[PDB]
Amino acid sequence: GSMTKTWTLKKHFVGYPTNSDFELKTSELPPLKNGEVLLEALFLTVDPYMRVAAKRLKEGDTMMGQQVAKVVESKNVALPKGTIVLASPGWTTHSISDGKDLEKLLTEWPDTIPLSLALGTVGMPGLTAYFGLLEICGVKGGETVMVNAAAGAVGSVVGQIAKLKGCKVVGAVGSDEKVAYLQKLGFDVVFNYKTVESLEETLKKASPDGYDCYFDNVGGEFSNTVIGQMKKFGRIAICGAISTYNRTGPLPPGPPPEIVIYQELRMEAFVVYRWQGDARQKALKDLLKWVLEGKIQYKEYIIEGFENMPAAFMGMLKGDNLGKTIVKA
Amino acid sequence: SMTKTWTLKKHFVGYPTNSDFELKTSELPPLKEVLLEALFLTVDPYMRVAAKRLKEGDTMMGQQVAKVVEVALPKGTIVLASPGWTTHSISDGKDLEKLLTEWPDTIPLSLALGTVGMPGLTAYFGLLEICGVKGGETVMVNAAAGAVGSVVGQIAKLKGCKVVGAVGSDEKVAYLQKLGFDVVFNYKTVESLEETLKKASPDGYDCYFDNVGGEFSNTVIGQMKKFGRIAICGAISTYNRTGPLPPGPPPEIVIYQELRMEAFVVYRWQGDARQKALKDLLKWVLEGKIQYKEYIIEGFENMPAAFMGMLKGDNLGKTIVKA
Amino acid sequence: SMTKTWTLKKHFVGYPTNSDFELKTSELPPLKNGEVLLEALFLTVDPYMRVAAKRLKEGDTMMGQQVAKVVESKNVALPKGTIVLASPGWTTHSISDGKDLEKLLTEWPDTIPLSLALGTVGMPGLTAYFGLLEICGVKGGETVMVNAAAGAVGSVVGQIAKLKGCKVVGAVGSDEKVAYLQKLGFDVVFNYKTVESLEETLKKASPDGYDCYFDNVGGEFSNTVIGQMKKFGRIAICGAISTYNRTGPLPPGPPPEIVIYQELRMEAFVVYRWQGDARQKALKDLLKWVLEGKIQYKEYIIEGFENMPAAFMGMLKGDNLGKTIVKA
Amino acid sequence: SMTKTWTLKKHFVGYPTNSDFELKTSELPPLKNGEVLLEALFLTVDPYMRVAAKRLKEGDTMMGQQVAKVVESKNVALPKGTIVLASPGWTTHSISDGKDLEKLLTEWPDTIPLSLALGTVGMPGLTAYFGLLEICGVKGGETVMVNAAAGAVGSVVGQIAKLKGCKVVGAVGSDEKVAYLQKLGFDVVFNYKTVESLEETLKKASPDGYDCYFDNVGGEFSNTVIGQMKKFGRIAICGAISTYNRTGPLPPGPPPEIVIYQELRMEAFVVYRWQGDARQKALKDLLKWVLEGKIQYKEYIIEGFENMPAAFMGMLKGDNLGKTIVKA
Ligand SMILES: NC(=O)c1ccc[n+]([C@@H]2O[C@H](COP(=O)([O-])OP(=O)(O)OC[C@H]3O[C@@H](n4cnc5c(N)ncnc54)[C@H](OP(=O)(O)O)[C@@H]3O)[C@@H](O)[C@H]2O)c1
Ligand SMILES: NC(=O)c1ccc[n+]([C@@H]2O[C@H](COP(=O)([O-])OP(=O)(O)OC[C@H]3O[C@@H](n4cnc5c(N)ncnc54)[C@H](OP(=O)(O)O)[C@@H]3O)[C@@H](O)[C@H]2O)c1
Ligand SMILES: NC(=O)c1ccc[n+]([C@@H]2O[C@H](COP(=O)([O-])OP(=O)(O)OC[C@H]3O[C@@H](n4cnc5c(N)ncnc54)[C@H](OP(=O)(O)O)[C@@H]3O)[C@@H](O)[C@H]2O)c1
Ligand SMILES: NC(=O)c1ccc[n+]([C@@H]2O[C@H](COP(=O)([O-])OP(=O)(O)OC[C@H]3O[C@@H](n4cnc5c(N)ncnc54)[C@H](OP(=O)(O)O)[C@@H]3O)[C@@H](O)[C@H]2O)c1
Ligand SMILES: [Cl-]
Ligand SMILES: [Cl-]
Ligand SMILES: [Cl-]
């Protein structure tokens, strides 16, 4: 009898998640039918969107999420035993799939690149950075780009794509270790927004003439400050607003419209899965090539043990992670 | 010659009041240049924001249609000029823009300050380039009985769009229903703005021409369709606002709907684009496609009252002061 | 007999403007038995009118008190020539059956303006008297913070505080008002509009903190004062004029952690709570203190009933030094 | 001897999470003469720890009180077996010289849990007692609004109000808490998280308004209650838990025009203001009311010192019905 472990939402989140909001459960998977495969999670991801999306779950439901898995049992010759796939059964160690909701990893994947990169730099967060910067911000080279949560999965890729396109990049991060990381990736200016005396003065010193593009992952009052330093016709890619995801009171004041209008800002939000097919596969091939060419470096914040997946999720929300947060099954 | 000028005596706290202004009389020097007599002056919301950058004693800023009274600018010529809130001014001849060569005698000269002027250009580029309507969309427009808003709704209608308009009085509702706006409501008297917008367009809104901002816009944003476009033209609900700025739109909604929100300034468009827009606006006015209405206040001495009344919704159409 | 009346043409949005008011003329009917005909001598304008006007319907007469003279009388208790306080609103003439009228103190001298019955020896003075002596409960030797301190209420609060043995810190909005309160003997006076830091000015004024806070202003000003209240300090919430003309949400409240740790008492009051013997005794004390020079008065007189809206609006904007009064 | 201690690993942002705390083991120092070794039997978690943690340095022990027993004694006043209240923080074992310890009431009976010395017959119960009987000044027949009414303080407030002859309206965060307080005899109880309109619900609960408001919550909730206070209504500002875990800006303050029109008295207090005979008398009254059944006790017991952070976070989020207690 094939068994699985599953993390469920015991209680809807109030502020930051805590341990008591999750419940680990064990169950037996049904026998494998023809055309189906048994998938064993190798790496699971935790992601900020899970904090926003959990409100649509019912208590008792499995937490949503993607994973890299390997076929351990196969009644499907297209997915033979040993095949590596991306699947989204949620926070579970094993699952059954008929193949229609799976994705194989890029065919040209070298043995030197961790499979877990398919959940990060050469995965959904890397595609978020890719399309957000190149199509929503529309950088053509030479722009000054501000990016926050810059040492995270999305932000670290944003800055490095911007650098290879010829941009100046200013990155905000929450720890001194993250400062060193991004200065090693080539960021032009990197500062710890939690320890600077004034965010406003720090951003002005980093780019006294303002910012052409703002890849916004944080929202809130941080973004109000950046908006006051956007150049005329500046573009904001509204990627996320993680300062608001765990919020317990009211949203903060909005960006002051008189500045937005006088600077004629263009602020567009996007979802990474707007792009599919040709587009998404081509972007993944670019990200992989750039990793193999050394133009995109990566770091992973790997937490060992499926039983520590809630801890990985809460740690990521608190800024513990340098790079993509991953859970090794 | 003599002149009268309105100056900022005290910086505005909330809405202006009469004591924040001061009328001063002075003696213009003899020409040694042209002398211009104000015929029609305009008051506009931007003056509330721009006055914060003035010093107490400076003349209020503003545009006017004036006539020469004393060779390329002979006596009797009509010109747009922006010497501020004043009845008479001296010009070197370079800061003046002449009305369209084909300005017919069938439309008031004051339209050069409204529908065939800066407000009409704001509605034109805001709707056609920023929102980018092509026909068939559902457009939400607030301050819809004002100078910009009423032109936005009429352009949207001649492009084949459904137009939902919000105004602050029942008289403005009646006027816009005669103009043919698909749905018009008084936002000050509806039981629930959210309910009214849902009934006006159960499908949602493709475009939002935003003149108001604030909490009104947070509600509209909750009913934008996916990939909806918001033209951030103004935020009049914040210009005179005491206290802290209102919350912004919920980011979860902006992101899930993948909204594009772009602000603009009418004077971005210069040269050929500006002139083509003015000639489209004038053609639509002569064809009847854009009806015009002006809120004319008689007397230069009532200019502060016209400005304050406009900020508070007294005006139906472009607020104009006849000197 | 004709009368002029100021009516509310449009409800206020932000500060009142001229267009919100409309002057109307009418003819009053003949007197019935028991009634009198009053001619306004002095009318008052007060901050409360900005708050209470929201209760009016457009067309209604603006509310307000006045010192009036009986010019025709079918009321034996109110013969021709009698001076009274009446509240018919902003009107030059009115008819009264007598029951809503108040005679001035029988001991009222001819050496002081009649208009003090609308100020220091009237409703504002009573507001200062009971707000300071009963709500704050000053007992002698305390440090008192009072804002709008050059106004009808504030200037009396500080002077009563002085003659009780208190130190008085006063906040005002102009240097002219600073000079006036320095003449009245305020220990510390400052212009809250020009100081670099309100917090630092209040710390320097009283390093020890404040025992009592007579609050006329509210808003952020009061949040700063509350951060410097001593333990068990008392706040008399008299007004909140910084909010009366507001167009958006109120500013944040006082930080509750400070209110609780300092165990503050914050009590609001309305002057008309006190009646009968208590009210009469207060009026006799105020009059006595004025005749003895212990309470000096200053009036901001505006001539002409036609300028009453302008007097109301100037007062709201802080142009008045002392009680604002309109001479009919 | 060894001890386990919970320390603040990281300052809280919003509500705490588990990784903000860190459990450390250490060897206690030897017992000097006059000292005792205390073993925790029951520890409390309280809302004030969220506010007070802001002033700790990372690495510091979390503050808090406990019921402890003397397990080793060099102090003849505190022999082995003695039960004491002590405040060494979140720790299983501690040393004391006896000066900071409080013995239980001489008349404490064996029929009630010792953990009531941390709740109803302890600091939360004294808070309710003095806040209602001295700050609100309940005299019988008033209508009292109390929020967090199913918590340690609030549940005692409502039951004292009932035995003093008052009508009690309580607000709580769950249907189970509504049902429990209805069982105790609260006149009206509602779930503030699920009602369509807080304003409408409060008006239905007491159409004539409220004489007294025991305020544990503050924020927007209190602004709504203040709009329904009767004239001369009294507010006991006990806490403001809606602000303790906030991240953005404080909410608007109460509308001063309503505060002034209704002439409200709003006084904050700290339970430790009352000492000596007054405190001992209140404790004896609370114990008598428990033994008589007029104050039914209810504890939300969490087993295991290792679960103390989760008990604290659960209490802050409304998990607790009654006083939150950790059984060592
Ligand atoms: N629209 C889309 O399709 C899409 C897809 C994926 C992700 N996203 C968004 O992209 C952003 C990053 O996602 P990710 O997967 O790359 O996560 P990540 O950056 O790897 O982890 C989240 C990071 O956010 C920072 N953070 C947390 N709370 C913060 C606060 N209050 N203020 C400022 N920074 C805070 C922390 O870094 P510091 O130490 O720098 O604070 C933390 O490490 C999120 O907003 C997410 O929702 C959007
Ligand atoms: N970006 C640009 O280039 C540009 C250029 C010109 C103007 N603008 C903007 O366009 C807008 C309209 O300008 P306009 O010249 O046509 O003025 P208008 O609409 O003719 O007059 C302003 C109108 O705004 C409304 N209003 C005032 N306060 C309001 C509030 N708190 N909430 C909602 N509506 C309120 C009133 O109408 P109701 O009775 O409907 O309230 C009033 O009649 C303003 O925001 C202005 O700044 C932008
Ligand atoms: N509770 C009662 O029974 C009662 C009775 C009467 C009056 N009151 C209150 O007492 C206060 C004083 O009334 P009053 O008759 O003596 O009027 P006043 O002080 O003679 O005139 C009002 C004054 O308030 C000041 N002010 C206006 N806006 C302000 C702002 N935003 N911030 C700070 N100060 C501001 C101005 O002086 P600066 O130049 O100093 O700004 C102005 O001179 C008012 O709040 C009124 O409602 C209460
Ligand atoms: N001044 C003093 O000397 C003193 C002494 C002790 C305590 N206090 C205060 O008294 C209050 C109660 O303390 P306690 O020990 O009895 O705690 P408690 O009520 O046992 O627990 C706190 C309760 O507050 C409620 N709550 C939490 N967040 C809330 C919010 N945002 N809005 C409304 N209710 C919320 C929750 O119950 P629901 O299910 O009702 O949400 C929770 O169960 C606190 O404010 C505390 O600071 C003051
Ligand atoms: Cl710029
Ligand atoms: Cl008792
Ligand atoms: Cl927990």
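Sequential numbering from 1, following the chain as shown.
Per the header of the entry, the method used was X-ray crystallography, 2.0 Å.
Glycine too: its Cβ is placed from the backbone N, Cα and C atoms.
Features of the protein shown, as given by Swiss-Prot:
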type    : residues                                                                : note
BINDING : A:152-155, A:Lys178, A:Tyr193, A:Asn217, A:239-245, A:270-272, A:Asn321 : NADP(+) binding site
MUTAGEN : A:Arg56 to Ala                                                          : Markedly decreases the catalytic efficiency toward 15-oxoprostaglandin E2
MUTAGEN : A:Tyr245 to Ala or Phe                                                  : Markedly decreases the catalytic efficiency toward 15-oxoprostaglandin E2 and (3E)-3-nonen-2-one
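A:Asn217 (NADP(+) binding site) falls within neither a helix nor a strand when secondary structure is assigned with DSSP, and so counts as coil.
Looking only at the recorded positions A:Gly155, A:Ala241, A:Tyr245, the one with its C-alpha closest to A:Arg56 (mutagenesis position) is A:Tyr245. Once Cβ contacts within 10 Å are tallied over all protein chains shown, the binding-site residues A:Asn217, A:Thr244 are led by A:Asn217. Under DSSP, A:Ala241 (NADP(+) binding site) is assigned to coil, being neither helix nor strand in the three-state scheme. Here the binding-site residues are A:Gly152, A:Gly155, A:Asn217, A:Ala241, A:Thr244, A:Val271, and the ones sitting under 8 angstroms from chain B, going by CB atoms, are A:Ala241, A:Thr244, A:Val271. Over all protein chains present, the Cβ of A:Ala241 (NADP(+) binding site) has 25 other Cβ atoms lying within 10 Å. The CA atom of A:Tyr245 (mutagenesis position) is located 17 Å away from the CA atom of A:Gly155 (NADP(+) binding site).
Long-range C-beta contacts of A:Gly155 (NADP(+) binding site), restricted to its own chain and to partners at least six residues apart, with a cutoff below 8 Å, comprise A:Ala129, A:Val147, A:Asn148, A:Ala149, A:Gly171, A:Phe215, A:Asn217. Neighbour density for A:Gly152 (NADP(+) binding site): within 10 A of its CB lie 29 other CB atoms from the protein chains shown. Proximity to ligand 1 at the level of Cβ atoms, with a cut-off under 6 angstroms, picks out A:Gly152, A:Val271 from the recorded positions A:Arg56, A:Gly152, A:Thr244, A:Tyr245, A:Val271. If you draw a 10 Å sphere around the CB of A:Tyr245 (mutagenesis position), it holds 18 other CB atoms from the protein chains shown.
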